[PDB]
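Undergrad: Supplied in structure tokens, the structure appears directly below.
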Amino acid sequence: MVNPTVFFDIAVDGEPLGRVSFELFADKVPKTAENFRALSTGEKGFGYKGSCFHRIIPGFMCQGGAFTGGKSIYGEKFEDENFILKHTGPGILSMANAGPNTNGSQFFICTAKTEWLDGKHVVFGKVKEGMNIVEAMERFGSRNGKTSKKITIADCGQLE
Ligand SMILES: CCOC(=O)CNC(=O)NCc1ccc(N)cc1
């Protein structure tokens, strides 16, 4: 089977910035890819639509996925599936966590190589189209992650 592709339409204080799409590496991390895919379509009855990027650190990453801390599709938190894929550069999609085996819905998009996270955060996808949109988002962050405008996922879903 072809790896899934999903998309986010990004808005800044309600004004459209464009569409970002992601390849999900289901061939290496099937359970982790399936969680993000289903949260993007809304098929379990909840997910990423309407949520914000709450933590943005320029030169590092954009983090989102906490909706009313977030939750996985497998009921609160699931195990680290593997560490096959590494944090190799801009556009890498990886799971946020609060220690071992604490994956939920929160995720981050890298804007640099973040090798110090290897073996602790599960990498599961990469930006395919719209990397410049992620770079534009990054400009609304700060040292501590606070955003100066409301950066939201206005819409989301599956393309393949
Ligand atoms: C670049 C990645 O940096 C972090 O992951 C920092 N930790 C973090 O935000 N922890 C909060 C959190 C709570 C519950 C779940 N499920 C996931 C995350």
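To match Swiss-Prot, the residue numbers of chain A are left as they are there, and the shown ones run 1-68, 74-165.
So this one's X-ray crystallography, 1.2 Å, going by the header.
Cβ atoms are placed via backbone N, Cα and C, with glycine included.
In case it helps, Swiss-Prot gives these features for our protein:
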type: MUTAGEN; residues: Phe60 to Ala; note: Loss of ability to stimulate MAPK/ERK phosphorylation
type: MUTAGEN; residues: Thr107 to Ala; note: No effect on peptidyl-prolyl cis-trans isomerase activity. Reduced interaction with BSG/CD147 and ability to induce leukocyte chemotaxis
type: MUTAGEN; residues: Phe113 to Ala; note: Reduced ability to stimulate MAPK/ERK phosphorylation
type: MUTAGEN; residues: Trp121 to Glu; note: Loss of peptidyl-prolyl cis-trans isomerase activity
type: MUTAGEN; residues: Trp121 to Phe; note: 75-fold decrease of sensitivity to CsA
type: MUTAGEN; residues: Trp121 to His; note: No effect on peptidyl-prolyl cis-trans isomerase activity
type: MUTAGEN; residues: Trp121 to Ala; note: 200-fold decrease of sensitivity to CsA. Reduced ability to stimulate MAPK/ERK phosphorylation
type: MUTAGEN; residues: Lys125 to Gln; note: Acetylation-mimetic mutant; no effect on its interaction with TARDBP
type: MUTAGEN; residues: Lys125 to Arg; note: Loss of acetylation and interaction with TARDBP
type: MUTAGEN; residues: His126 to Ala; note: Loss of peptidyl-prolyl cis-trans isomerase activity and interaction with HCV NS5A. Loss of ability to stimulate MAPK/ERK phosphorylation
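Map the listed features onto the structure and describe their local environment.
TA: Counting Cβ atoms from all protein chains shown, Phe60 (mutagenesis position) has 17 others lying within 10 Å of its own Cβ.
A sphere of 10 angstroms centred on the C-beta of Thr107 (mutagenesis position) encloses 15 other C-beta atoms.
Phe113 (mutagenesis position) carries a strand DSSP state (E or B). If you take the C-beta of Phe113 (mutagenesis position) and look for same-chain residues 6 or more apart in sequence within under 8 angstroms, you find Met61, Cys62, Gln63, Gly64, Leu98, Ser99, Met100, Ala101, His126.
Cβ neighbours of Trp121 (mutagenesis position) (same chain, under 8 Å, six or more residues apart in sequence): none.
The DSSP secondary structure for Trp121 (mutagenesis position) is helix.
Other Cβ atoms within 10 Å of the Cβ of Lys125 (mutagenesis position) number 14 in total over all chains.
Secondary structure from DSSP puts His126 (mutagenesis position) in coil.
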Undergrad: Could you list, ordered by sequence, which of these mutagenesis positions: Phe60, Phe113, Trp121, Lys125, have a Cβ under 6 Å from ligand 1?
TA: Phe113
Undergrad: Cα-Cα distance in Å from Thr68 to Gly74, with 5 residues unmodelled between them?
TA: 7
